[PDB]
Amino acid sequence: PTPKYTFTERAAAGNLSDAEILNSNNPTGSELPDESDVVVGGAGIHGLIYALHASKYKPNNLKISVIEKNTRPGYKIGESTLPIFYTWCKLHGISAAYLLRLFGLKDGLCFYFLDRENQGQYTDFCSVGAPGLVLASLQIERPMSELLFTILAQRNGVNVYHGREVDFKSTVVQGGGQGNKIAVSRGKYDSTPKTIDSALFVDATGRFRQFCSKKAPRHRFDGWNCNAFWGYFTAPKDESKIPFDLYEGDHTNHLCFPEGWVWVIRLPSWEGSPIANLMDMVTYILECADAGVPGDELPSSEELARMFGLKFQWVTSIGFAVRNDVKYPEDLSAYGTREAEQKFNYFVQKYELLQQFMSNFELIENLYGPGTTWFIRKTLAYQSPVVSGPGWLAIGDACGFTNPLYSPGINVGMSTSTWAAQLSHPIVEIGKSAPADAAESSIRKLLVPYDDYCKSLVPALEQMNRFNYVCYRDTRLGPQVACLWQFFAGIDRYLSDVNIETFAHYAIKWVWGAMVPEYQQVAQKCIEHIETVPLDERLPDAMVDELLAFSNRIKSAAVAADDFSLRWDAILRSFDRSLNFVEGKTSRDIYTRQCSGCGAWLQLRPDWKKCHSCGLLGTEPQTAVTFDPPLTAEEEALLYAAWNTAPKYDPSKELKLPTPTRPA
Ligand SMILES: Cc1cc2nc3c(=O)[nH]c(=O)nc-3n(C[C@H](O)[C@H](O)[C@H](O)COP(=O)(O)OP(=O)(O)OC[C@H]3O[C@@H](n4cnc5c(N)ncnc54)[C@H](O)[C@@H]3O)c2cc1C
Ligand SMILES: CC1(C)c2[nH]c3ccccc3c2C[C@@]23CN4CCC[C@]4(C[C@@H]12)C(=O)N3
Ligand SMILES: CC1(C)c2[nH]c3ccccc3c2C[C@@]23CN4CCC[C@]4(C[C@@H]12)C(=O)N3
Ligand SMILES: [Cl-]
Ligand SMILES: [Zn+2]
């Protein structure tokens, strides 16, 4: 495919603003339609996942318009994604070769637990991801992912309007056949707002909860909540002076301690690129995905930046998520002039390992515009008590949120977006096919399971978050209890069976394993014990012993009961096949390598000889995965065979759940 420069030239020829060049790619045109079946408020990641999945689940059935107030895809925190999200991208026609041009490779998850009272001591818990011929995970710059999903939506019959705001004072939402009148303006100052007549409104406005807040006050859980503060840093090519043994930058790394934890995410940034040029690059990448261009014949990230006139750099996202019962010194002016900067730098010097870690990184100023060197957000976790009603439903953050830890926000939250998308088809058809009272009653009953799932989802994630946080107060409990249980209960089994038709049904059974009974039994024992010890104290050694022994006793039975075959010892560095902790164990599968030229992390597979990021040819041998323990040639062939293409939809197959086998 020869690259085209359609949008770059259109924007120049017409002197078009950012919102105007984006909206010119809409199937029905750059102006709003007078009527739609579905109007989605917000084109964050979930509003777009919703619209893409709805159209892909049943094409040419619903007219869908997405309304987004940002003039172009905006900055968002929330960069780490999991196999379920990649699989969803692949089911929607974009596999790893194309996604790695845009996003950073993520291998596994790694945790380092810092002893507070013995500064310099730490332990770790280390996992790997998957072979390159199986799948990938991704570190995503959110303005780029939202651009990707906007362009893909427009190419699949969805209209997306940037620079437009839903007016929630004058919008009318009700249970009729076509009961909704969604008022859309360019802002509060706008004298000439438009109206979209429509059947279904989807609140995808995130934590702002712009519609469902009108239906119930925000709900907070008992006890402490969290605050976060974060910034963007350089990404060293040479990671060897990082003070943690065996550190690798293509994991989502977690630095954990009694007060909370630090995320570390290496990812490429496209900031500084004109939006029209980016549209041309994304469009070209989708055309290459359609044509099946092999990864070695696809331009590298840096080559795309040259071709389309873009800016490209490697950055590290680094932030704290700490409890809000931390006591800070009255005066933090020695650590900076703003609160976020102050608390960030103050926490860094409280742990010698964090200070030694951060000394490998240089702060980037205002990566996302003026005032964005530092971010702070307070009181993270909440739930919306009402997530649907006559003429509307809510998805994603607008339903509730807990914490960045284990990335439930995107990866678990897409269970709501994709289930809502599937349910939108009968919701709209019910309204077109029955009188008003019976339609409203039948839609309400259809959505009882959706409401009940959301009601139970956020509390289960909140208990999962507290479980991990309390265990992070000790360097044995963190890795040997909390991390262990999260991976045993939450690795999504039988993901290779998922397809577009079953995706929502599978996704709502996952919940990172936070519904697994044995997981909840261990979580409650730890939370109950540890919450009685003031944060400023060290856990008594006997409490750690008792909790460790209780966790292991519950673990043995639950592991024996799981009928799922998995090389646990190759995926979890510290554990054997039966999930017993092994004190010195260091062996693991090796799926990735670092480019010697640019520092980017790459997947090992025989058909990718060149770095996808800078294009530097690596030598043929380095392409080989290391399986420890070994796999035969046949076993390796069998594994790869299960991951080429997803199964066609069979309406008689029983769905295999992602969670461990019940004991019966
Ligand atoms: C510190 C922190 C770290 C996190 N890390 C991770 C992580 O590593 N991985 C992960 O999966 N999740 C993470 N999360 C959670 C994640 O950021 C969210 O779950 C996710 O961004 C939710 O997306 P959304 O589409 O629901 O809402 P958003 O992305 O917030 O989008 C809402 C959209 O609505 C628009 N909008 C608002 N009002 C209107 C209106 N009136 N009209 C039109 N548009 C409107 C906004 O412009 C915005 O684009 C993190 C959260 C925090 C706080
Ligand atoms: C199941 C899987 C999708 C998965 N889901 C996770 C969720 C959270 C954290 C880690 C994972 C993983 C790692 C796995 C384990 N499987 C071993 C054989 C194939 C596969 C697929 C993949 C693999 O190579 N890596
Ligand atoms: C299990 C079932 C009651 C169900 N439970 C859900 C929960 C959330 C979202 C969707 C579902 C569904 C739809 C299902 C999926 N199964 C495929 C084979 C038989 C069956 C039973 C039925 C079917 O035909 N439709
Ligand atoms: Cl994660
Ligand atoms: Zn390179």
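Numbering, chain A: per Swiss-Prot, residues 3-666 in sequence.
Determination method: X-ray crystallography, 2.1 Å.
Every residue gets a Cβ built from N, Cα and C, even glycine.
These features come from Swiss-Prot:
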- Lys108: active site (ACT_SITE)
- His48, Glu70, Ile79, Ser82, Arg144, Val168, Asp399, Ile412: FAD binding site (BINDING)
- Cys597, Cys600, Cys613, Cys616: Zn(2+) binding site (BINDING)
- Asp109 to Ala: Leads to very low malA catalytic activity (MUTAGEN)
- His253 to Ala: Displays selectivity for producing the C-9-chlorinated malbrancheamide B but does not affect the selectivity for bromination (MUTAGEN)
- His253 to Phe: Displays selectivity for producing the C-8-chlorinated isomalbrancheamide B but does not affect the selectivity for bromination (MUTAGEN)
- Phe489 to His: Decreases malA catalytic activity (MUTAGEN)
- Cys613 to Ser: Leads to an insoluble protein; when associated with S-616 (MUTAGEN)
- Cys616 to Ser: Leads to an insoluble protein; when associated with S-613 (MUTAGEN)
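Here the features listed in Swiss-Prot are placed on the structure.
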residue: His48; record: FAD binding site; DSSP class: helix
residue: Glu70; record: FAD binding site; DSSP class: strand
residue: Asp109; record: mutagenesis position; DSSP class: coil
residue: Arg144; record: FAD binding site; DSSP class: helix
residue: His253; record: mutagenesis position; DSSP class: coil
residue: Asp399; record: FAD binding site; DSSP class: helix
residue: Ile412; record: FAD binding site; DSSP class: helix
residue: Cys597; record: Zn(2+) binding site; DSSP class: coil
residue: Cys616; record: mutagenesis position; DSSP class: coil
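Other residues of the same chain near the Zn(2+) site, with their Cβ within 8 Å of the Cβ centroid of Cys597, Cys600, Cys613, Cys616, are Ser302, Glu304, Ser598, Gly599, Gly601, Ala602, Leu604, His614, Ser615, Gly617, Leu618. When the recorded positions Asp399, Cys597, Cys613 are checked against ligand 5, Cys597, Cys613 have a Cβ within less than 6 Å of one of its atoms. Site extent for FAD: the farthest pair of Cα atoms among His48, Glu70, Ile79, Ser82, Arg144, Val168, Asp399, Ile412 sits 29 Å apart. Among the recorded positions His48, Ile79, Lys108, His253, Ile412, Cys613, not one has its Cβ under 6 Å from an atom of ligand 4. Candidate binding-site residues: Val168, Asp399, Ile412. Nearest to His253 (mutagenesis position) by Cα distance: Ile412. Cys600 (Zn(2+) binding site): 17 other CB atoms within 10 A of its CB, across all protein chains. Here the CA atom of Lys108 (active site) lies 36 Å from the CA atom of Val168 (FAD binding site). If you take the Cα of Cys616 (mutagenesis position) and the Cα of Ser82 (FAD binding site), they are about 22 angstrom apart, rounded to a whole number. Nearest neighbour of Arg144 (FAD binding site) by Cα distance, taken over the recorded positions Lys108, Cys597, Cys600: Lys108. A sphere of 10 angstroms centred on the C-beta of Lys108 (active site) encloses 27 other C-beta atoms.
For the recorded positions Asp109, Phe489, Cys597, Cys600, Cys613, a Cα-Cα cutoff of 10 angstroms around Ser82 (FAD binding site) retains nothing. Residue environment of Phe489 (mutagenesis position) contains 21 other Cβ atoms, counted within 10 Å of its Cβ in all protein chains. Shown in sequence order, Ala206, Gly208, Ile397, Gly398, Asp399, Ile412, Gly415, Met416, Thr418, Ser419 are the residues of the chain, 6+ apart in sequence, with a C-beta less than 8 angstroms from the C-beta of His48 (FAD binding site). Sparsest Cβ environment among the recorded positions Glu70, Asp109, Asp399 (other Cβ atoms counted within 10 Å): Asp109. Rounded to the nearest whole angstrom, the C-alpha distance between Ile79 (FAD binding site) and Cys597 (Zn(2+) binding site) is 27. In the three-state DSSP assignment, the secondary structure recorded for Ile79 (FAD binding site) is coil.
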